[PDB]
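**Student:** Please see the structure below; I have some questions.
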There are 2 protein chains.
Amino acid sequence: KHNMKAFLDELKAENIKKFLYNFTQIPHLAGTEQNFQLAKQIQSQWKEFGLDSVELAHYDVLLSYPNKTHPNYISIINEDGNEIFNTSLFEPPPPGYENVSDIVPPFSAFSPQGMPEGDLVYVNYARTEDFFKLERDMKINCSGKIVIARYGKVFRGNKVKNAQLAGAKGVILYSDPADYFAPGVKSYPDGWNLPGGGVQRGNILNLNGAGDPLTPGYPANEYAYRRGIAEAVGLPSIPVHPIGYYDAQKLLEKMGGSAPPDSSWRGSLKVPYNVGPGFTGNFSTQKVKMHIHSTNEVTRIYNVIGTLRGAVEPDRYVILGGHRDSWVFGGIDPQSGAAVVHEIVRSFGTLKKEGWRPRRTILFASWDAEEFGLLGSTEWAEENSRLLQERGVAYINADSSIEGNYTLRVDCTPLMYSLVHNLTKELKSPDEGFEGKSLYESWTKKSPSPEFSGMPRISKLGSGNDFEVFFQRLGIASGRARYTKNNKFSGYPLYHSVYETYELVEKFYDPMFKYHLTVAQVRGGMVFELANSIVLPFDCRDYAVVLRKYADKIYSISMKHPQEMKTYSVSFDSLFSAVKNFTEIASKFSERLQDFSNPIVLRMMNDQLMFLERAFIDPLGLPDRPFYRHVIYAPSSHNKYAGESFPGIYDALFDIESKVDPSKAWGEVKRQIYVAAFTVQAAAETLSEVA
Amino acid sequence: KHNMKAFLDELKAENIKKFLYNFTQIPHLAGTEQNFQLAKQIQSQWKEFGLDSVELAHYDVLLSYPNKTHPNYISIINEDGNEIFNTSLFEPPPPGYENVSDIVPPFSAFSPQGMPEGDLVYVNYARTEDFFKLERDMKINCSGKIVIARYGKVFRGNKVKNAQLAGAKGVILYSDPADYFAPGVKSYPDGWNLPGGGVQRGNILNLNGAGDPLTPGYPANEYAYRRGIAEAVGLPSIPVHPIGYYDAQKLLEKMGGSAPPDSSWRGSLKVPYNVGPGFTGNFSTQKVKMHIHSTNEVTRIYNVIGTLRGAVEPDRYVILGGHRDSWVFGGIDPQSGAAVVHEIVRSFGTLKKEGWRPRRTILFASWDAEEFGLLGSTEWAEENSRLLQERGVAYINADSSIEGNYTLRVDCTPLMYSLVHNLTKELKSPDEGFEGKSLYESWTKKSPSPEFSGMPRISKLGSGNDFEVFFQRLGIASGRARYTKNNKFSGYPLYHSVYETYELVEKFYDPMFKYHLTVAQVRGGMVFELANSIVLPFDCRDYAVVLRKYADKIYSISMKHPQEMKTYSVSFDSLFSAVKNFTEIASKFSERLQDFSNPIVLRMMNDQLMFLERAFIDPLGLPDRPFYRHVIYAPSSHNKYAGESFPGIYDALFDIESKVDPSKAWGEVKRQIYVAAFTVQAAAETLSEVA
Ligand SMILES: *[C@@H]1O[C@H](CO)[C@@H](O[C@@H]2O[C@H](CO)[C@@H](O[C@@H]3O[C@H](CO)[C@@H](O)[C@H](O[C@H]4O[C@H](CO)[C@@H](O)[C@H](O)[C@@H]4O)[C@@H]3O)[C@H](O)[C@H]2NC(C)=O)[C@H](O)[C@H]1NC(C)=O
Ligand SMILES: *[C@@H]1O[C@H](CO)[C@@H](O[C@@H]2O[C@H](CO)[C@@H](O[C@@H]3O[C@H](CO)[C@@H](O)[C@H](O[C@H]4O[C@H](CO)[C@@H](O)[C@H](O)[C@@H]4O)[C@@H]3O)[C@H](O)[C@H]2NC(C)=O)[C@H](O)[C@H]1NC(C)=O
Ligand SMILES: *[C@@H]1O[C@H](CO)[C@@H](O[C@@H]2O[C@H](CO)[C@@H](O[C@@H]3O[C@H](CO)[C@@H](O)[C@H](O)[C@@H]3O)[C@H](O)[C@H]2NC(C)=O)[C@H](O)[C@H]1NC(C)=O
Ligand SMILES: *[C@@H]1O[C@H](CO)[C@@H](O[C@@H]2O[C@H](CO)[C@@H](O[C@@H]3O[C@H](CO)[C@@H](O)[C@H](O)[C@@H]3O)[C@H](O)[C@H]2NC(C)=O)[C@H](O)[C@H]1NC(C)=O
Ligand SMILES: *[C@@H]1O[C@H](CO)[C@@H](O[C@@H]2O[C@H](CO)[C@@H](O)[C@H](O)[C@H]2NC(C)=O)[C@H](O)[C@H]1NC(C)=O
Ligand SMILES: *[C@@H]1O[C@H](CO)[C@@H](O[C@@H]2O[C@H](CO)[C@@H](O)[C@H](O)[C@H]2NC(C)=O)[C@H](O)[C@H]1NC(C)=O
Ligand SMILES: *[C@@H]1O[C@H](CO)[C@@H](O[C@@H]2O[C@H](CO)[C@@H](O)[C@H](O)[C@H]2NC(C)=O)[C@H](O)[C@H]1NC(C)=O
Ligand SMILES: *[C@@H]1O[C@H](CO)[C@@H](O[C@@H]2O[C@H](CO)[C@@H](O)[C@H](O)[C@H]2NC(C)=O)[C@H](O)[C@H]1NC(C)=O
Ligand SMILES: CSC[C@H](NC(=O)N[C@@H](CCC(=O)O)C(=O)O)C(=O)O
Ligand SMILES: CSC[C@H](NC(=O)N[C@@H](CCC(=O)O)C(=O)O)C(=O)O
Ligand SMILES: *[C@@H]1O[C@H](CO)[C@@H](O)[C@H](O)[C@H]1NC(C)=O
Ligand SMILES: *[C@@H]1O[C@H](CO)[C@@H](O)[C@H](O)[C@H]1NC(C)=O
Ligand SMILES: *[C@@H]1O[C@H](CO)[C@@H](O)[C@H](O)[C@H]1NC(C)=O
Ligand SMILES: *[C@@H]1O[C@H](CO)[C@@H](O)[C@H](O)[C@H]1NC(C)=O
Ligand SMILES: *[C@@H]1O[C@H](CO)[C@@H](O)[C@H](O)[C@H]1NC(C)=O
Ligand SMILES: *[C@@H]1O[C@H](CO)[C@@H](O)[C@H](O)[C@H]1NC(C)=O
Ligand SMILES: [Ca+2]
Ligand SMILES: [Ca+2]
Ligand SMILES: [Cl-]
Ligand SMILES: [Cl-]
Ligand SMILES: [Zn+2]
Ligand SMILES: [Zn+2]
Ligand SMILES: [Zn+2]
Ligand SMILES: [Zn+2]
């Protein structure tokens, strides 16, 4: 038979390994020839594997690259302007790759050019609260200073935005061993830790869902009208550059001024972690000087889009997508995900060659330019938004399959919780000590839910990956799953470094490719059930439970300000009412879905399930973030990787005790409560009987 | 049998007459008790007629009313401040109504309060080009002047906006006999002409699709957060008041300064039509003084919403809607439309009682507060936008059934052209001289298309009626039809006056109610086919033909500026390409629709037809008009009643030779060409094979 078991059994660890090796021998940086060649290869293979159609969708988007003949670096400069110390021009290449060409040196993509010189201020992780501590509590002024911040905790674009608004004139990002060197493990090539010469690449945009900086709202096709650079979305206004911890030690060791305010500000280097302005007495006249010469350049990118046409509902799309561009070799990020997608396509294609077709259409995507701001997925979604809006069932992401080897990690919409619980109960655990036990059992034991006993942790979707446009802009039910470590937002130690190689994975992460195989079963299994189940496998009652938890949480935040809630008559009654109504209606809808031979009622009902995530979309978007339209979830305004619930109310309450016009600030809290209550009620009403 | 013929034959002229009489004995001003009572009556009758459910949907919206104890009026004031002439405090009531209470006196709804005094400037119709002529050609400065404008040609809100931007400190609107007194017909009560004491009420907002001024985007429900008045949408900043032509004669007869620039500026009164500033020498020291004391007040309004559940596709909605609130008695506007809807409901209910149900769900609506800015329909659509977005097949409007007795008038989306042509070929003409001929034949003879031989005129939808939110905001295929005169935007002579009575209609417009019956057949017939046809009766190829005509037209406008198109490289190639592609794809889709027992393919195909109008929606809206989202059609920025095609490009080109930075202005033209070409291509792609 052709059922999910047939699909799952066809998946092979050995194939995932072969594909990973194949995808990671040379760099595949977005906009380069090597990445176009890999695009064409995947297009050819997906055709051979059996898909109905496989096309490249290309766009011309703003990318950013260092100047090959004018390298980026940072100096300590003495009183006469002699550069007495320079940071590295490249990461030492790993064994056997020392002759690979076209390894892009470390740089912060989209940094403007400049050569700012000044005194350093150390800002810990450069979080919103780190800057509050400096400015409000320690009275340190960052204006006209070069800030040095350690990577970790939040997306680097948020760090740069926060430094910019503090008045910094440049930002230096570095990897501290406290966050990127696990105790008792060796540096790469002998273990999975970051060496002191290693450096994390990454873009520093603040696009808030816009896609290509030059074409917000519309695909960057051949006739697109582009904004000028000065009106581009999301570009930083000060130079930025990342360095390793050998170099950081040299910049930090001389730091003077104030001591760190407490131990949460001290990393693991043998330096005091003084916050500064500037260096200690002997060196008080030395300054730090950046030299940044990278250029932004409109460059063609290529998505591969494969279609397996549905036998019964070809106008319903279940999408499995992940990116293909990498900073260097992409051994984990993204190729451990891409190899998984490739083997899923192969397995579905095997069934198809035996005469099977899924009920609904499955679309497979190899996105480009994810590393430069989710550009490939976003431009494609902009181009196809009307098809996706009216036909998109679900989107499953497929970036890195592993970031550890401890247990499963799933982040998804509540609509998919039951599907995930059920699927994982049917899959074998790959974990040592759980042989013959289900994945559900090992996962629940290692990652217990903080709310529910005997349930595994499933997180909200944040952002920093290609599901953003589908979920937060378009309101298509989305999910992601990977193997993870025992933290969360900093990246594994060799994240976005030249050391992320095939050997890293094969030697230290997943020698048997059993965790990759388990991830292929979870992602592929989800796609299979979404594309094949007669009734869409969404449970609206799970959304009701979570909405109540989020309503309690946002209410609790507001209740830190009881006097203001009295003065301004701030009531959450409408929101709790809406959540109660959603709970009641969802219960009744579930009864009809269980209690209803009628394909019209069925599909009516499948349409109600598909459009439920869609109902949380507000076409006016969130304040000053028009591409974040989901009212229940948005990327945190302080950390793009993290999800925030009731973001419009959350942001209206954030730091409210500091606003100069409390009447106006509390009015806006009330406005956002109205918007949230209305949207919850409206979503509930889509589940009522239709007439 | 239960087919369209059964439905149509059940409709009776005599019933329409009885209902019109019933709806027009007392005023039904929005927000008043009398209008709530009529709401409850219609709700009860629709229940008795057989609908499945009939509910009131209420909202609390900003309305505007004169102060009963402090009347509005205008004076000529002499040098000492003596008021030597005052305009009327009320219209003389018609025969037999001189003891009716609660007739609202003439006023401009939403005018602010004020008592401005100044010299008059006469501005013809106060159109954009009238102000261009005054300011640019005649060098007359309106700053700090009271402007006097004749009604006609464009929506009065546009007049007031144009006066405000010219710097006027007040606006006086009046009805000129040239526009409101047809040669050779008597004044009311002895004919259908406007008497000199008659005055046209009407709101002067510029809401651009927003609905309730205080709650743009969201329904004005019980917990809604409201903007403060100073941030309300669309309110005028200068006092405004309308008067009749006896009063206007007294204000205009003394006018001095410049002569009218040409005869298109002269009405029919025995005055010179001098443009002024101020009065002739003897009276140079007399001024004009307004006294406006109306107040804006949040007030409850009530929509009646009736449902006839579909037997096969209950989650597809075909909506017949028109408003119920009137300025006074509403003899034509809206009750000639409401009586028609009432008889349609009765007829569908008769079939339903015999066991019939339409294929799709039909929703019937009696909207409130249309006269105050389309408030009832818009708030309801805001509340239900997710249901309408995903389930709305079509909206047929049903305001005034007659504005003349000459021939049919239809304005609709191209998707409904074929449906209208076909239906009218099956209906009998009511016209004298066409007995035994079809409505199509009489209509085509009396109102020939300017493009096509042997085809009738069908206009684009503009605005100024309740279809605006459904069509221009939500992208639901919409249409309207009424009997009309042999002009177009000024209103019939007794429009919005106390003289619009049952007797007006029964005596002078439609004594036999045969034109009302013909309109009931066209509106009801359309609803019947939309709700019952197995394949939705839309023809996408008709959109292709019109898109080419609009592309030619906008290209021709740009080509008035050949040097600028060369300098700035302004190409329409992408738009013509998109239109060509749409034509090609629509042709193929039509072949499949003809060539396809399979309910999934059918409904797939019906979904492609239903979502085609939806595809022209841009979620970012038009520049500074976020609620006008349709890229092909928007209300003219110079006249809300009129539709404009390719409005984003049209507005970018308008008066472009006057812009100070031509580079920037032409850049914006190019941007709007990109947006239009992309949206046309995207819409075309929704008609491609789905996978
Ligand atoms: C959750 O679902 C429930 C339905 O089960 C829904 O209940 C509705 O609540 C509204 C708002 O409270 C009710 O609105 C009332 O409607 C009556 C007429 O039906 C009006 O007379 C009421 O107005 C009077 O009272 C107000 C409050 O004191 C005054 O402000 C006002 O001036 C009037 O004097 C009021 O508008 C509505 O009737 C019910 N509908 C029902 C029971 O079917 C509730 O709103 C849902 N929650 C959300 C967040 O949508
Ligand atoms: C109407 O439908 C047609 C399809 O029938 C569609 O045609 C497409 O036009 C685009 C834009 O012209 C073509 O894009 C080209 O794609 C090739 C690869 O396929 C590229 O190599 C081309 O780029 C080169 O040439 C450009 C122009 O000189 C250069 O600017 C560029 O730097 C490159 O050197 C170019 O991107 C596309 O191939 C066709 N698709 C087909 C034929 O299927 C057309 O776009 C539709 N109209 C609209 C308004 O969408
Ligand atoms: C995850 O798996 C669970 C457990 O199988 C699924 O829940 C079960 O779903 C079935 C099918 O709808 C339910 O059966 C129904 O029961 C009622 C009797 O009350 C009957 O009227 C129906 O005809 C049908 O037999 C079953 O009760 C239910 N079990 C539960 C909720 O405990 C669940 O649907 C799966 N989730 C998915 C697929 O998203
Ligand atoms: C308005 O009425 C016209 C005239 O009846 C309708 O057009 C006609 O529609 C029928 C039904 O689709 C077409 O018949 C088809 O013809 C082809 C043969 O080429 C055949 O393959 C199909 O099986 C079917 O018989 C007919 O050709 C067509 N006539 C035309 C276009 O001249 C039109 O659909 C109506 N518009 C509506 C209902 O919106
Ligand atoms: C990755 O695998 C692909 C496909 O097996 C290899 O590409 C093939 O290479 C052979 C030898 O050059 C050619 O004859 C085929 O035409 C290629 N097939 C394609 C591109 O579809 C590719 O060599 C492998 N890359 C690495 C680094 O091993
Ligand atoms: C850091 O790099 C800079 C730039 O290459 C070095 O400074 C240059 O040294 C060369 C050779 O002596 C001079 O000709 C250039 O004029 C210098 N350029 C600048 C910008 O100062 C510097 O020597 C390096 N410092 C260290 C410690 O190696
Ligand atoms: C319009 O018609 C309605 C319905 O026929 C009339 O309302 C009815 O009036 C009688 C006498 O008062 C009552 O017994 C019924 O309860 C009413 N029915 C309703 C409201 O559904 C109404 O009188 C008529 N109005 C005019 C001006 O003739
Ligand atoms: C126009 O109306 C105004 C306002 O009612 C009249 O002026 C008033 O006249 C009364 C009675 O003489 C005075 O007590 C008030 O002080 C006046 N009010 C104002 C505002 O001037 C005026 O007489 C009327 N003019 C004409 C020509 O009838
Ligand atoms: C810290 S894990 C983040 C990783 N995501 C990414 O690296 N995304 C890229 C690009 C994200 C973006 O531009 O939104 C990045 O964070 O620099 C993942 O989701 O696996
Ligand atoms: C000149 S005919 C206009 C008539 N429409 C209306 O009167 N609409 C009302 C309200 C329109 C609006 O506020 O958009 C008006 O124009 O004042 C109609 O469409 O029959
Ligand atoms: C790279 O640097 C060298 C030195 O300025 C220069 O010749 C070239 O313009 C630069 N390339 C760019 C800016 O793309
Ligand atoms: C920080 O220093 C700058 C640089 O002179 C100054 O302009 C700014 O006002 C300072 N801000 C505070 C809070 O002291
Ligand atoms: C794999 O698992 C082992 C055993 O717990 C752990 O010690 C090792 O470091 C893991 N590898 C990685 C990269 O986490
Ligand atoms: C109406 O006018 C009289 C006189 O100002 C006044 O008593 C009352 O306040 C007014 N009503 C309003 C402003 O609603
Ligand atoms: C119109 O008159 C006003 C009033 O003094 C003046 O301020 C304004 O600049 C004038 N505009 C023109 C075009 O003359
Ligand atoms: C009705 O039709 C007649 C005949 O053409 C016309 O003269 C009369 O004025 C019409 N009534 C109205 C209100 O147009
Ligand atoms: Ca874009
Ligand atoms: Ca509103
Ligand atoms: Cl992922
Ligand atoms: Cl109408
Ligand atoms: Zn990645
Ligand atoms: Zn990455
Ligand atoms: Zn009307
Ligand atoms: Zn009206």
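Since chain B takes its numbers from Swiss-Prot, the residues it shows come out as 55-540, 544-653, 656-750.
According to its header, this structure was worked out by X-ray crystallography, 1.8 Å.
Backbone N, Cα and C atoms are what each Cβ position is placed from, and that goes for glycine too.
According to Swiss-Prot, the protein has these features:
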type: ACT_SITE; residues: B:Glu424; note: active site, nucleophile
type: ACT_SITE; residues: B:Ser628; note: active site, charge relay system
type: ACT_SITE; residues: B:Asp666; note: active site, charge relay system
type: BINDING; residues: B:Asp387, B:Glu425, B:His553; note: Zn(2+) 2 binding site
type: MUTAGEN; residues: B:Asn76 to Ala; note: Loss of glycosylation. Reduces enzyme activity
type: MUTAGEN; residues: B:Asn121 to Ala; note: Loss of glycosylation. Severely reduced enzyme activity
type: MUTAGEN; residues: B:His377 to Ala, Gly or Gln; note: Complete loss of activity
type: MUTAGEN; residues: B:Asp379 to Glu or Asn; note: Complete loss of activity
type: MUTAGEN; residues: B:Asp387 to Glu or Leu; note: Complete loss of activity
type: MUTAGEN; residues: B:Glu424 to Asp; note: Reduces enzyme activity
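Walk me through the surroundings of each of these features.
**Tutor:** Packing around B:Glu424 (mutagenesis position) is summarised by its Cβ count: 26 other Cβ atoms lie within 10 angstroms of its Cβ, all protein chains included. B:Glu424 (mutagenesis position) falls within a helix when secondary structure is assigned with DSSP.
B:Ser628 (active site, charge relay system) falls within neither a helix nor a strand when secondary structure is assigned with DSSP, and so counts as coil.
DSSP assigns B:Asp666 (active site, charge relay system) to a helix in the three-state reduction. For B:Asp666 (active site, charge relay system), other Cβ atoms within 10 Å of its Cβ number 20.
Non-local neighbourhood of B:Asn76 (mutagenesis position): B:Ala393, each in the same chain, at least six residues away, with C-beta under 8 Å from its C-beta.
Annotation for B:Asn121 (mutagenesis position): same-chain Cβ neighbours under 8 Å, separated by at least 6 residues, are B:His347, B:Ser348, B:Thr349.
The C-beta environment of B:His377 (mutagenesis position), restricted to residues of the same chain at least 6 apart in sequence and closer than 8 Å, consists of B:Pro388, B:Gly391, B:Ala392, B:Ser420, B:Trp421, B:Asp422, B:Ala423, B:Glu424, B:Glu425, B:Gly430, B:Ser431, B:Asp453, B:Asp520.
In the three-state DSSP classification, B:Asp379 (mutagenesis position) falls within coil. A sphere of 10 angstroms centred on the C-beta of B:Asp379 (mutagenesis position) encloses 27 other C-beta atoms.
Under a cutoff of 8 A between CB atoms, and with a sequence separation of 6+ in the same chain, the neighbours of B:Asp387 (mutagenesis position) are B:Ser380, B:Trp381, B:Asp453, B:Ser454, B:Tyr552, B:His553, B:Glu557.
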**Student:** By the criterion CB under 8 A from chain A, which of the recorded positions B:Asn76, B:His377, B:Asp387, B:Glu424, B:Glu425, B:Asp666 would you report?
**Tutor:** B:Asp666
**Student:** For B:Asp666 (active site, charge relay system) and B:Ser628 (active site, charge relay system), determine the Cα separation and express it in whole Å.
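**Tutor:** B:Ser628 (active site, charge relay system) has its Cα 34 Å from the Cα of B:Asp666 (active site, charge relay system).
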**Student:** Quick check on the gap: how many Å separate the Cα of B:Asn540 from the Cα of B:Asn544, given the 3 unmodelled residues in between?
**Tutor:** 8
**Student:** Three-state secondary structure of B:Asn76 (mutagenesis position) from DSSP?
**Tutor:** helix
**Student:** Quick check on the gap: 2 residues absent, flanked by B:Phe653 and B:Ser656. Distance between their CA atoms in Å?
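**Tutor:** Cα separation at the break: 8 Å.
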**Student:** Helix, strand or coil for B:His553 (Zn(2+) 2 binding site)? Use DSSP.
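**Tutor:** Going by the DSSP assignment, B:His553 (Zn(2+) 2 binding site) belongs to neither helix nor strand, so it counts as coil.
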**Student:** Excluding near sequence neighbours, so keeping only residues 6 or more apart in the same chain, what lies with its CB under 8 A of B:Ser628 (active site, charge relay system)?
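**Tutor:** Result: B:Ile732.
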**Student:** Going by DSSP, give the three-state secondary structure for B:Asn121 (mutagenesis position).
**Tutor:** coil
